[PDB]
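Participant: One structure, pasted below without further comment.
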Protein chains: 4
Amino acid sequence: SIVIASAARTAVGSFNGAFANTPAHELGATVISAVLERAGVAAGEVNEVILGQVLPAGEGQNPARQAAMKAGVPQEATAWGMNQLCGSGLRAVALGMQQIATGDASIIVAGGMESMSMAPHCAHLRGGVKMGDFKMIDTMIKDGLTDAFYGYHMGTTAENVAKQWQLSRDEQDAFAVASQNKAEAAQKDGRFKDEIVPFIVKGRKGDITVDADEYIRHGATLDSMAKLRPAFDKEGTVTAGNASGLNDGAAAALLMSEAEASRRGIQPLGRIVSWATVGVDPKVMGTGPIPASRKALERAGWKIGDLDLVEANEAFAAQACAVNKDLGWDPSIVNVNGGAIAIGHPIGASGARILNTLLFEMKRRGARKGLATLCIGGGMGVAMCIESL
Amino acid sequence: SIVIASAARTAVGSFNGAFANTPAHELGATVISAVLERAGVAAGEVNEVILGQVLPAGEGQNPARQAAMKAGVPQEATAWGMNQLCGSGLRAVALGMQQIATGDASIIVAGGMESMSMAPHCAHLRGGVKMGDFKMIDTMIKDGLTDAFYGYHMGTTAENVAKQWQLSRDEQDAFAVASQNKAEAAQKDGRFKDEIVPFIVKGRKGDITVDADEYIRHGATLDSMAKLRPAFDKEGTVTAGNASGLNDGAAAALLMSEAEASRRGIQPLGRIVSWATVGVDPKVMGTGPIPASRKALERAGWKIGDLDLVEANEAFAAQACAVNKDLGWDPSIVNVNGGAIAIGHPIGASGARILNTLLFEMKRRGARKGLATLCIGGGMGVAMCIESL
Amino acid sequence: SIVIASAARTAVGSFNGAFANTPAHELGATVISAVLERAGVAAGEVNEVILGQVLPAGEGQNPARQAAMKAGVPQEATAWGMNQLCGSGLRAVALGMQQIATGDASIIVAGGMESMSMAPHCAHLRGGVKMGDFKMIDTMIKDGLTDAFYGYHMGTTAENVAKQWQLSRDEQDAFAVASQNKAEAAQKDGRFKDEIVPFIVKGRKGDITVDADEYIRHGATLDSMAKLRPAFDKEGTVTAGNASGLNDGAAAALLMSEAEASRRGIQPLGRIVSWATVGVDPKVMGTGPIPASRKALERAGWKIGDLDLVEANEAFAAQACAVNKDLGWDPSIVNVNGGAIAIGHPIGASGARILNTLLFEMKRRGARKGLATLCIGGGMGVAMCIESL
Amino acid sequence: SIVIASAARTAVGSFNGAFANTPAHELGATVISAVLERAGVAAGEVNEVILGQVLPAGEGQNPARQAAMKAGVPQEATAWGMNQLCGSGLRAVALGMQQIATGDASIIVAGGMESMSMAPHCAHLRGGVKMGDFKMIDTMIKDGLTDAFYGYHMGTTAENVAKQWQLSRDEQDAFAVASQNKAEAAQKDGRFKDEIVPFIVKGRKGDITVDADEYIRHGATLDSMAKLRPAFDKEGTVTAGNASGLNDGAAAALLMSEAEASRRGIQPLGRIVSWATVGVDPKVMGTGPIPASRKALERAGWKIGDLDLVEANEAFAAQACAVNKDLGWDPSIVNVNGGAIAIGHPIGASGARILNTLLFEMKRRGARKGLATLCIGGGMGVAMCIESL
Ligand SMILES: CC(C)(COP(=O)(O)OP(=O)(O)OC[C@H]1O[C@@H](n2cnc3c(N)ncnc32)[C@H](O)[C@@H]1OP(=O)(O)O)[C@@H](O)C(=O)NCCC(=O)NCCS
Ligand SMILES: CC(C)(COP(=O)(O)OP(=O)(O)OC[C@H]1O[C@@H](n2cnc3c(N)ncnc32)[C@H](O)[C@@H]1OP(=O)(O)O)[C@@H](O)C(=O)NCCC(=O)NCCS
Ligand SMILES: CC(C)(COP(=O)(O)OP(=O)(O)OC[C@H]1O[C@@H](n2cnc3c(N)ncnc32)[C@H](O)[C@@H]1OP(=O)(O)O)[C@@H](O)C(=O)NCCC(=O)NCCS
Ligand SMILES: CC(C)(COP(=O)(O)OP(=O)(O)OC[C@H]1O[C@@H](n2cnc3c(N)ncnc32)[C@H](O)[C@@H]1OP(=O)(O)O)[C@@H](O)C(=O)NCCC(=O)NCCS
């Protein structure tokens, strides 16, 4: 019944890098337009825009709506943002599918968007500070990467999972290197080109078109990897090298009923067969995808074995290993072109980013059944099953 | 099909008043447990918590999850925040309804929370400021009350509607006084008591139980109203007395299929017959409710005259009069117990706040059909039709 | 040789009290004009204005010149601030006297000024914060009250003194309550009137004339002093009751040669007979007045027993008790009208504020020889000897 | 009677340059140690350290003492900062001289220090900001470079001087470029080595020794200077090319009586014969060196024509040309090694920076009579005459 007509994501920017001063909605605008052009659908025909975005402090009222207008979706349409942290990008798409499934909408653009670079520092100062220093809080750290119940960073959560699953430093380092190697391979081979819509960084002293994921590291070594110090646990195992990065970007999908696509001449990228969200203990939030993936499969009537391709977000090597290990899916069909450790992890947009990767990879290799999953801070997982047409 | 088993809202506090240092997720927690308690449903049976909240900057990862966990909802359920500005609160209920309608969940707690008081000041400072002064931005104003397209305040958008609908000062002032008198009248007769769930302001030198809307003004006079100066247009017509306030508050609804409610021996507050969202010109966003209400009515198969009760959000006197003027519904059945001008307007929670009043008034006066509607910044409207059982 | 022709001070304001929003140079301006007027000296005759000031951040270019200009001092004269912390206001008078002694000026207005209440919060942001929270530093605490060598407050230096000299809590509390009772008695008998020049806080909704020290507590009790908790060492002895306060004010003197006072028929408040400044260990900075007063007396050719009156600043009861114990001067001739624990401590102005208190009490009771001394953060003392004529 | 036994300065850093994160007091300690070492004078013989500094906000209690303590000056000595804006570095040396002249000290270290790069942004937040955006004030701009009476930059006072003296854009650029070429040539020839003491910028990933004035531009061209846009008056004449820069550095002199230097066998850098400080109209502050230099010469009993070398600070080429036009001294003996447009202008230290330049050049060419003079914000000048021994 509901299909993904088309899809597009911007390249993934490094932190304070290519998109350093670009407001997320800008990145979103371009993705909204791309999905529209790629399916031959006019912005005028868009009923609603849903955009997962975790850190919009100071970007003004509802960046989703600013993105939609910037891209030309008429003012008669609607737009909103939502936040299930890292599952935000994928959850948006589910939510948008529900919009058409309940008959409240016909065509929706959904995904996520995030400028981690542009997230401001803040302080509650209405009462006034009579005396003494006060903290200016980094909303990126506090609102997107800190567990709100234990007060520690996501990396600590990953350390909890490493210990629990007995995942050594070498084994998390081995996984990251492979991730970099696969992503680099993919990039050289033109594998990210279909899904990427080039973004124009509007300059003054010149415009700069970005069309390549700049965080991927070329020639990543195991030696350099092994020399890094633990980033969260002083005598820990998680490093800057075996953990995803801080990044900016946007990604989305054009959804509509299979019938509608059919009436249009559009050849969909896939049919949303099912999706699932489930909670877990915040301390081991990286285990989130296990239950969520299984739930989604259950709802689709699929067996783990039925999958031809998987995209399981790499928040941290230790959680990614745990997930694969538990689920037992064939490593070889997971993150075929690299994962977040290489490509980057723009919080609110990462679920839509990985959906794009999955979707263009299923088309190119002809795979039939695919699944995208992500772990979520606070103890949750989100998964989506897709079947090609 | 989908019914609101129960509901509850906190009292609405004034700006920097009783809830001044209360983070929105603490009020959220209170309301979520009330709804459970009220329906006789254990925390453990909740599948998901959906909370609209426009100003979470500084509160930490996904405040919706923090509310859930604090209220006893196990780590297995899931939670997420969403923003559709003042439409958030109501929109969330519709989204939860859809969670059930598509068989993705059985029981959902939905509504909104907001702490305007706790909204921080911010500035983007990763790039550094090499030389010169910079502005510390009030996130409540930028991210909550400032049009992102014209850069002006919602107040000005109200002025645009005033001029366009030729709504004099005296006319808006009249409207304001009435909502105060009506909000004061209802508070005096205990009309808000079923909906309110007392909130314990955890103190040090004393704990304070808040159970009354502190923002309503007793004995509002027209003379005092007419002596106030325009707050947005220097030679304008909108003032602080005929505009909504800056407030704190949380409100939520417990949703489940009608059959499920019957399986549990619950007497529902009503069934959600339809809902709708439509966009309009951002300049006159106050008109929001006209197109959305009509749509909602159309989808429910109801006529304007079928409505027994109506709750149409009092963002500004100007917009409220324009809404009622155009729709034509009998004034006496609209905001019978006062509106946001007197009660308050905790942006992300308001849509669920006005559903609570609609819901408990419909039960108390035995009205069968009702409609809640709000105007949304950026030019949008949200509407929902509820029928008692 | 060099005399003090006249002097004046403003009443000392409470933290965030009467002068909460009054920049220091405005207080300074009134005291430069009272001094001129009190001596029969016109502003066109001033050569230079010298003002101690420790916390001028955010006030603009050289506030000493802003105060001199506001008082009508001609643009041909010059002005400069200096900073020897609490010894500033007194040390300015000694540097003004040297301007004259070396023949480079004939008429100087010297003293201090401080708005502790207007000191801002700051942060070094030129390089930017790539990520993580940063502190907004309270310039009053950082630049005015925190030792830069040990990182702790001036109050801890007082705890070091309390321990080393074995001053109990009881004795420190007895000292602070005699301070209060003495200042209150002098206030009620009109003893502060000659020295206070009234300050007009320019309002909008009314101008307020402040001519009374508002920090002096009336009816201070030993019981209330004794129940206060230690302010700096959780199991310390220094409290808010037995410590000076954070205050605002300005004070000054008009200086010229004795021969010049004599050509003008002026009856000077005193002859500056000597002064001195010496360092001590920062950890016990509060003992500064010992060596500085001993040095000043030696330079004057005076024994301690020759003094008729003393003003030794009350930064903290502990340190004032140690100075008194060590020096051995008759306690009934020291701070006869109360001192800083009751009157307050506007850091850069205090040295001139206690010099005003000495001069007007020496003229009142006919005391021939006096001495004013103050302890200084970072381990220093300053002291000056005055003889009447 | 009072001689400068030795002197030293650090190289001048570019804004956010080599000493971007080096607090002034660390630069000042290196110069205090250098004057001592240069004269055969041990740190335990020092009575007082006097350091002009206009921007100490956020550095902690009295940076002059911090500098002194860091250099090994005993805690029994004293230290203070003072501020007469750009004349501060030179005024401190006259101020040190007066301490010996009056018998209150035997050995003084005086000069100035400044980290314009380390100057913070601030806001008065004690009273609280109920709502709205507020300004984070650049203290270097506000407290160091803006006139307090007219509210405009020091550069607009340079435009006023330009119009009034009818100094064209061409004349200003030609002086600027001659400044750069003369400093490049003295740099390359090694004439700045004697005066400069190398500064070790403590690294983490390497210590860096800074011993060269980095602001100096090599190969400055008239053409690129001519193409610059006006920086303060949109259709003005003062540009970033013909104005001084924003810089970092420290500079000092070690003083003692002539008799004392003779007892020690010290061959002093010169005898302080007179100094003067005079005010002028704040709007044409750049003219202050005129009256101050004539006054200093008159106190020395010298004619302008008796001078063999002059250092006249280059706040802006417009005022520098005005000063040279009025005084009429031979331009060939003024700033023979370039000035502040090329070397840089660390406000609090500049006075001493140009006095080291003057002294070391008088020693190398055998110049007997010299003068150092600087213009001061707020309408003032300072100047000092020096005679070789
Ligand atoms: C791990 C983390 C704290 C690193 O932050 P950081 O210390 O500022 O990171 P950096 O990139 O500066 O790491 C330091 C260095 O490691 C190097 N490095 C990183 N990956 C590397 C690799 N594969 N090989 C070699 N060097 C590598 C960087 O290049 C850098 O070099 P430098 O110090 O010379 O500049 C951060 O990326 C983070 O919080 N990431 C996301 C975690 C997260 O919770 N995401 C949400 C999902 S739950
Ligand atoms: C109108 C608005 C700008 C007022 O802000 P403010 O100036 O800080 O408000 P205040 O409460 O201080 O108003 C000042 C005065 O109005 C007075 N006032 C308010 N309502 C009054 C009434 N009905 N009768 C008499 N006086 C009244 C207050 O008592 C106060 O008197 P005071 O000077 O002694 O305090 C603000 O409420 C606002 O932006 N509101 C929200 C509107 C909005 O855009 N909502 C989003 C939905 S689209
Ligand atoms: C001591 C100090 C830290 C107190 O700061 P604070 O805690 O914010 O001060 P407060 O004024 O709130 O004192 C706390 C309370 O003690 C009470 N108090 C103070 N003196 C009292 C007395 N004599 N009797 C009874 N109560 C008294 C105050 O009224 C207040 O009551 P509250 O809590 O009901 O408001 C501060 O004044 C200080 O740092 N002072 C000295 C500064 C210094 O070093 N200056 C330079 C010297 S080198
Ligand atoms: C004039 C002033 C505002 C310039 O600040 P800014 O605009 O940020 O300055 P910059 O140094 O970045 O701008 C100079 C620009 O012209 C260039 N420039 C400067 N001097 C040049 C020269 N001599 N030849 C060629 N180009 C030159 C700079 O390289 C820069 O080019 P860029 O932006 O491509 O990198 C600032 O240096 C100043 O306020 N100086 C004041 C000194 C003062 O008032 N001190 C107290 C004195 S009373």
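Each residue's number is its place along the chain shown, starting with 1.
For this deposited structure, the header notes the method as X-ray crystallography, 1.9 Å.
Note: Cβ is positioned from N, Cα and C throughout, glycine not excepted.
From Swiss-Prot, for reference:
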type     : residues                                  : note
MUTAGEN  : A:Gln61 to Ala (Swiss-Prot position 64)   : Slightly lower activity
MUTAGEN  : A:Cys86 to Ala (Swiss-Prot position 89)   : Loss of activity
ACT_SITE : A:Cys86                                   : active site, acyl-thioester intermediate
ACT_SITE : A:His345                                  : active site, proton acceptor
MUTAGEN  : A:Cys375 to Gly (Swiss-Prot position 378) : Loss of activity
ACT_SITE : A:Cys375                                  : active site, proton acceptor
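If you look at the structure here, what lies around each of the features I listed?
Facilitator: Neighbour density for A:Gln61 (mutagenesis position): within 10 A of its CB lie 25 other CB atoms from the protein chains shown.
Neighbours of A:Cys86 (mutagenesis position), defined as other CB atoms within 10 A of its CB across all chains, total 37.
Remark: A:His345 (active site, proton acceptor) has A:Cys86, A:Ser244, A:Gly245, A:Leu246, A:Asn247, A:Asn313, A:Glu314, A:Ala315 as non-local neighbours, by Cβ distance under 8 Å and separation of at least 6 in sequence. The secondary structure of A:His345 (active site, proton acceptor), as reduced to three states from DSSP, is coil rather than helix or strand.
A:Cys375 (mutagenesis position) carries a strand DSSP state (E or B).
Counting every protein chain shown, 33 other Cβ atoms lie within 10 Å of the Cβ of A:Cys375 (mutagenesis position).
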Participant: Specify the secondary structure state of A:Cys86 (mutagenesis position) as given by DSSP, simplified to three classes.
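Facilitator: Going by the DSSP assignment, A:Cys86 (mutagenesis position) falls within a strand, counted as strand.
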Participant: How big is the gap, in Å, between the Cα of A:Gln61 (mutagenesis position) and that of A:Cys375 (mutagenesis position), rounded to a whole number?
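Facilitator: Given the Cα positions, A:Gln61 (mutagenesis position) is 28 Å from A:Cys375 (mutagenesis position).
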Participant: So if the criterion is CB under 8 Å to a CB of chain B, which of the recorded positions A:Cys86, A:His345, A:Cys375 qualify?
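Facilitator: Cβ contacts with B: none found.
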Participant: Indicate whether A:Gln61 (mutagenesis position) is helix, strand or coil by DSSP.
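Facilitator: The residue in question, A:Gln61 (mutagenesis position), is coil (DSSP, three-state).
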